[PDB]
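Peer 1: Before we start, here is the structure in question, set down as structure tokens.
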Amino acid sequence: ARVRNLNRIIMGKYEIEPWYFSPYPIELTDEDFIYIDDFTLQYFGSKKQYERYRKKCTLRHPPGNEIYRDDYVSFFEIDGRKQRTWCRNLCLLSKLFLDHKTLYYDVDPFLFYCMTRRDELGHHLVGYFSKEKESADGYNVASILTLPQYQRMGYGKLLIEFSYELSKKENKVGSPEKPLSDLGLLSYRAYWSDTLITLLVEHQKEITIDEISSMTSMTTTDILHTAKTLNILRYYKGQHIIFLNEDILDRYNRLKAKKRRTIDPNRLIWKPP
Ligand SMILES: CC(C)(COP(=O)(O)OP(=O)(O)OC[C@H]1O[C@@H](n2cnc3c(N)ncnc32)[C@H](O)[C@@H]1OP(=O)(O)O)[C@@H](O)C(=O)NCCC(=O)NCCS
Ligand code: NA
């Protein structure tokens, strides 16, 4: 009698191996897989069951409002209490790639921003980030995930950038909830670095902290830590600023050569609470 652990999930054409344990309310059996519908995120212990439900009429994108949509990606705003089942299913899936996450069942306190790539085949959920409706610490991101099959493609950077666009529209500075996983922190540092580097070449050669905070919603702390790592912290005309140098132009051109996608602030049609 084999009592196996969840060693792989079937999502679309991908067979994915979990990084961490997730509290799926499933029976332990001699099999080590479950099916995860790439639309409803619902889980099944048998291909047959998955099949039965695949046939039923359902939307082909996240159950939320599409508040951002460009030729590359779309962002859907989902309210936990308004879509408990779907969101609980999203947290269960997310917990497979996070060392720690709050009780997946309690989704009412969060707002979920899900990102999709649109193909001739429709919407494909590639990542998302959650956010506390009310955060005592002003965190603008609770948990953030790029589905593993789509990692290392720039989507995570898009997710972080979008989270900052909400904060800008909200007229508040924000920072991701601490502590961060090594993966998340390295993604954030790359993002903070690319942002200051782009601001210094496309906006102004010298920028004060307030100006950077105003244009990016980044916190003083994250701005200063980033400016120090790049060695661009200086004092000019009475206040601390970040300045442009040769290394920056170089890094910028390299970044640009990578021809990456970004978030167009003008395409965010959204009003904060
Ligand atoms: C942290 C996380 C969101 C990052 O997401 P991601 O989709 O991999 O992020 P990005 O792709 O934007 O990261 C940029 C990296 O992708 C690489 N990349 C992007 N497009 C590429 C392409 N076409 N060819 C080669 N590399 C590419 C970048 O070069 C960069 O590599 P580097 O980090 O060594 O410099 C993801 O690892 C994740 O969901 N992890 C599990 C959850 C977690 O730890 N969350 C943080 C807790 S708050
Ligand atoms: Na996080």
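Shown for chain A, in order and in Swiss-Prot numbering: 162-434.
So how was this one determined? The header says X-ray crystallography, 2.5 Å.
Including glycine, each Cβ sits where the backbone N, Cα and C put it.
For the mutagenesis result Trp247 to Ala, the note given in Swiss-Prot is Strongly reduces HAT activity. Here Swiss-Prot notes a mutagenesis experiment, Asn250 to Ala, with the remark: Strongly reduces HAT activity. According to Swiss-Prot, the experimentally introduced change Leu251 to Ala is described as follows: Strongly reduces HAT activity. Quoted from Swiss-Prot, the note on the mutagenesis of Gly315 to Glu is: Loss of function. In Swiss-Prot, a mutagenesis experiment is listed as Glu338 to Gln, annotated with the note Strongly reduces HAT activity at pH 9.2. Nearly abolishes HAT activity at pH 8.0, but is not lethal (in vivo). Lethal; when associated with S-334. Residues annotated as active site, proton donor/acceptor in Swiss-Prot, with a curator's inference given as evidence: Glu338.
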Peer 1: Measure from the CA atom of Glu338 (mutagenesis position) to the CA atom of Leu251 (mutagenesis position) and give the result in Å, rounded to a whole number.
Peer 2: 19
Peer 1: Would you count the other CB atoms within 10 A of the CB of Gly315 (mutagenesis position), including those on all shown protein chains?
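Peer 2: So the Cβ neighbour count for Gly315 (mutagenesis position) comes to 15.
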Peer 1: Among the mutagenesis positions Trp247, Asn250, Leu251, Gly315, which have a Cβ atom lying under 6 Å from any atom of ligand 1?
Peer 2: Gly315
Peer 1: Validating a neighbour-count step here. Other CB atoms within 10 A of the CB of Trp247 (mutagenesis position): how many?
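Peer 2: So the number of other Cβ atoms within 10 Å of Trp247 (mutagenesis position) is 20.
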Peer 1: Are any of the mutagenesis positions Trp247, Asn250, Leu251 near ligand 2, with a Cβ under 6 Å from it, and if so which?
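Peer 2: Checked mutagenesis positions vs ligand 2; nothing flagged, none.
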Peer 1: For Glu338 (mutagenesis position), what residues in its own chain, 6 or more apart in sequence, show a Cβ-Cβ distance under 8 Å?
Peer 2: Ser296, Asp298, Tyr300, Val302, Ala303, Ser304
Peer 1: Would you count the other CB atoms within 10 A of the CB of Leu251 (mutagenesis position), including those on all shown protein chains?
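Peer 2: Around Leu251 (mutagenesis position), other Cβ atoms within 10 Å: 24.
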